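K.L.:
This structure is in structure tokens; I'll ask about it shortly.
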Amino acid sequence: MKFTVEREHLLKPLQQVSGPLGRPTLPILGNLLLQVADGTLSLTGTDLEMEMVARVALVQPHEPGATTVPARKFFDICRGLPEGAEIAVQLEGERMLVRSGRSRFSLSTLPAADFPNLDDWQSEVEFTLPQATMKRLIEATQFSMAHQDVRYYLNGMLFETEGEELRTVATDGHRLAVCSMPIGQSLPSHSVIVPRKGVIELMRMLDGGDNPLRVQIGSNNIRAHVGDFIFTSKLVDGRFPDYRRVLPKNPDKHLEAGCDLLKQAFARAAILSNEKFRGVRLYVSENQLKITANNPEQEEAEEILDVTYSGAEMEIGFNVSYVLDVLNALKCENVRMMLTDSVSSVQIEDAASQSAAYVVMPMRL
Amino acid sequence: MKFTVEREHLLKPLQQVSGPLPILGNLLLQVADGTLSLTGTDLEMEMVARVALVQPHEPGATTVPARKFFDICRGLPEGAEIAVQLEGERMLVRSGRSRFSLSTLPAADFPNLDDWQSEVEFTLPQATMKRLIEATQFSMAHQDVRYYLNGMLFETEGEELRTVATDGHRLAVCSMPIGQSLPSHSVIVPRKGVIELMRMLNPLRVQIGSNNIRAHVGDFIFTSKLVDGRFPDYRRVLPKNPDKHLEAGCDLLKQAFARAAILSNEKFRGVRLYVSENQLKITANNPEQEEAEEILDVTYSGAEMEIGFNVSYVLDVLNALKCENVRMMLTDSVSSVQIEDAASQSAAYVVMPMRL
Ligand SMILES: O=C(O)c1cc2[nH]c3c(c2cc1Cl)CCCC3
Ligand SMILES: [Ca+2]
Ligand SMILES: [Ca+2]
Ligand SMILES: [Ca+2]
Ligand SMILES: [Ca+2]
Ligand SMILES: [Ca+2]
């Protein structure tokens, strides 16, 4: 194996493939697979559940072959080299030698034959969509995912195809987020759970260019194709909850308010809320919302806002962190809070769009 | 106590006094004459800020949580007026239609530092004191049992102010002329107070006493206790005669160190240096049998030798230097090495050799 590549053509691909890799349990998991074949350098990083592949064209003389080298060490060397540095790489048995100017580097290798290989799988549904659409879908729901839960299925994100739309669903049991976006393609119905790190990697590969994203989904796998990068991940088997049964059936009390004004009022009030439970009180009356928070230290905050509201008065408690999470994810001018009573969930949406909806459970305080 | 003041005039002062026991997490607010005074402390050091009050005000003093009162004022929108009044066991904060009642502790209970006399006084530009601290800060010890090293020596001599810092493995010296005739004096400022003095940096007026150090800049006053101990003489740490002189490009030397370090030992990162005529070879290796080598064009001419260095110690020096050319003054394979900028003698750095 032999290749010479300019620093900047190797740098970003190296960062991408290293994504799925802190403390590797076994030595080979800390390594990247390098392959030179048909004038192309393929790089691969894995964690047994997912793979990130980068393909790099070779304009300089090269020789076929494959080896694995430490990801972090090889990335650090290339990054450390000066801009425009020519990086000559050759496999020499047990070591891979890296040369650039009068800089010399020798890396430990493990056989390419020993590198983990995710089994082949048959695609069942395929569609293309803009990178921006995928970014929107992930950023709207990502925060609602559970962290290291025993209910493994909640630690991921549901991906749903229905009609002309692609949909994401995330919930941690306490609060729910759901976002739908049209893609202009007739789709069958699949409901697959994408793991936590898979959601991160999907988000990582969107460089904000106009390169379309090609998505393939199977019974047990998902694949995402952006530019010269191919991401494959195994899916999480389980029974993910339906969002249609979590959405409030009867929201009779609709409140409309400025998103940023609601956000900054909640943020100021949060300062004096209970440090563990993060509870804020909401009193809603005609065209006005009052936000109050108190902690065991006997401290009190109060905020008063002009809103649009015609319904009956009610008092309701919320975990302020959940509300602030929703409002930061919406990033719009006007927000809509769909209420029922003090013991039922709220539905929070963008006032101008039904494409995203949020459900937060009420709180006793 | 009662005052109404613009948000703009509180933001900067609040940030400075929240720099440095339950009462230590609070800020002392005093209203006297036509001034609001804000004080934060950690028992060792103290930061006082003054802000003028033109709106109807009432004199008095209380204490309120530092992080909370700051987060409230900063959380409010720009152009907001902030009305504050003490009402029994609570301080009421009002702006627009935002209300805040914070828990209080009496002003009489707030820990004030003992009164002390100034023995040495001098004024110097902000940029000079920044320069003096920046050049030596990294060489301070962190949690060493030798408490006198957990800080920085401030020395006056002739017309110069000098900072010295050492962790026993590497030492840093920097001298700057301030244009004033000074008495010879040395004091040790605690590392926490050193970093605080750095953040507040229009001349700075400095007052040094037997057990305290004070700094006046703008409308802020920083007072800190001194570390009571005997600090090592830098004059005896500098090598007697480093006859071997290596001159290298600062950035090239930096990058060649950072790249080689990648393949050194993860626990104690060191590189080997082979010096010959107009060439420097930087090598490194690890328990995985991995090797790095960096060849550099330099200016030397002296005798060939091999010497190892801790990567972090050298990089720290080169990052402080921020210059074109670095001069490395060597003696032998087992002795300390002096590092300086090639064009200036203001700063000197001494690093122990490392065995690899
Ligand atoms: O390596 C050196 O030149 C060196 C020598 C030193 N001798 C002493 C210290 C010291 C530091 C260095 Cl860097 C600090 C504590 C007092 C005695
Ligand atoms: Ca080799
Ligand atoms: Ca003022
Ligand atoms: Ca000032
Ligand atoms: Ca030699
Ligand atoms: Ca050696």
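Numbering, chain A: per Swiss-Prot, residues 1-21, 23-366 in sequence.
Heads up, header says this was done by X-ray crystallography, 2.3 Å.
Using the three backbone atoms N, Cα and C, a Cβ is placed for every residue, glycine included.
In case it helps, Swiss-Prot gives these features for our protein:
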type    : residues                                       : note
BINDING : A:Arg24, A:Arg73, A:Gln149, A:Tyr153, A:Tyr154 : DNA binding site
MUTAGEN : A:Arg24 to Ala                                 : Mild defect in DNA replication, impaired loading of clamp on DNA, polymerase speed is wild-type. More severe replication defect and very poor clamp loading; when associated with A-149
MUTAGEN : A:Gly66 to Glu                                 : In dnaN159; a temperature- and UV-sensitive mutation, displays altered DNA polymerase usage, chronically induced SOS response; when associated with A-174
MUTAGEN : A:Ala133 to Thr                                : Reduction of synthesis of beta*, probably due to mutation of its promoter
MUTAGEN : A:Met135 to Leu                                : 3-fold reduction of synthesis of beta*, probably due to loss of its start codon
MUTAGEN : A:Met146 to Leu                                : No effect on synthesis of beta*
MUTAGEN : A:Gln149 to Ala                                : Mild defect in DNA replication, impaired loading of clamp on DNA, polymerase speed is wild-type. More severe replication defect and very poor clamp loading; when associated with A-24
MUTAGEN : A:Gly174 to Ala                                : In dnaN159; a temperature- and UV-sensitive mutation, displays altered DNA polymerase usage, chronically induced SOS response; when associated with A-66
K.L.:
Compared by Cα position, which of the mutagenesis positions A:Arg24, A:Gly66, A:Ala133, A:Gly174 is the closest one to A:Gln149 (mutagenesis position)?
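P.N.:
Out of the listed candidates, the nearest Cα belongs to A:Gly174.
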K.L.:
Taking DSSP three-state, what's A:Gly174 (mutagenesis position) in: helix, strand or coil?
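P.N.:
In the DSSP reduction, A:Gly174 (mutagenesis position) maps to coil.
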K.L.:
Please name which of the binding-site residues listed here, A:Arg73, A:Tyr153, A:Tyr154, is nearest in space to A:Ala133 (mutagenesis position), Cα against Cα.
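P.N.:
For A:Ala133 (mutagenesis position), the spatially nearest of the binding-site residues is A:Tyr154.
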K.L.:
Could you check what DSSP calls A:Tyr154 (DNA binding site) once collapsed to helix, strand or coil?
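P.N.:
Reduced to three states, the DSSP call for A:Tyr154 (DNA binding site) is helix.
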K.L.:
Quick one: Cα separation, A:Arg73 (DNA binding site) versus A:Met135 (mutagenesis position), in Å?
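P.N.:
Pair distance, Cα basis, whole Å: 29 Å.
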K.L.:
Cα within 10 Å of A:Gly66 (mutagenesis position) is the criterion; apply it to the recorded positions A:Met135, A:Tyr153, A:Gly174 and give the hits in sequence order.
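P.N.:
Qualifying among A:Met135, A:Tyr153, A:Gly174: none.
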K.L.:
Among the recorded positions listed here (A:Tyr153, A:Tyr154, A:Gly174), which has the Cα closest to the Cα of A:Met135 (mutagenesis position)?
P.N.:
A:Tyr154
K.L.:
Please work out which residue of A:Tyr153, A:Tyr154 has the most C-beta neighbours within 10 angstroms of its C-beta, and give that one of the binding-site residues.
P.N.:
A:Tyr154
K.L.:
Since the record lists A:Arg24, A:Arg73 as recorded positions, which of them has the fewest other Cβ atoms within 10 Å of its Cβ?
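P.N.:
Each of the recorded positions A:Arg24, A:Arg73 was scored by Cβ atoms within 10 Å; lowest is A:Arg24.
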K.L.:
What is the interatomic distance between the Cα atoms of A:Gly174 (mutagenesis position) and A:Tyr153 (DNA binding site), given in whole Å?
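P.N.:
Rounded to a whole number, the Cα-Cα distance is 12 Å.
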K.L.:
Same-chain residues six or more away whose CB lies under 8 A from the CB of A:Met146 (mutagenesis position)?
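P.N.:
Listed in sequence order: A:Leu155, A:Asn156, A:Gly157, A:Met158, A:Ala171, A:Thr172, A:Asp173, A:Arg197, A:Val200.
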K.L.:
Which entry in the list of mutagenesis positions, A:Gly66, A:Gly174, has its Cβ near the fewest other Cβ atoms, using 10 Å as the limit?
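P.N.:
Sparsest of the mutagenesis positions A:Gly66, A:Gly174 by Cβ contacts within 10 Å: A:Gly174.
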K.L.:
Would you kindly give the Cα-Cα distance separating A:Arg24 (mutagenesis position) and A:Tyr153 (DNA binding site), rounded to the nearest Å?
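P.N.:
A:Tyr153 (DNA binding site) and A:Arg24 (mutagenesis position) have their Cα atoms 22 Å apart.
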K.L.:
Mind telling me which of the mutagenesis positions A:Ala133, A:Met135 has the densest Cβ neighbourhood, counting other Cβ atoms within 10 Å?
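P.N.:
When each Cβ's neighbours within 10 Å are tallied, A:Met135 tops the list.
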K.L.:
Check the DSSP secondary structure of A:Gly66 (mutagenesis position), expressed as helix, strand or coil.
P.N.:
strand
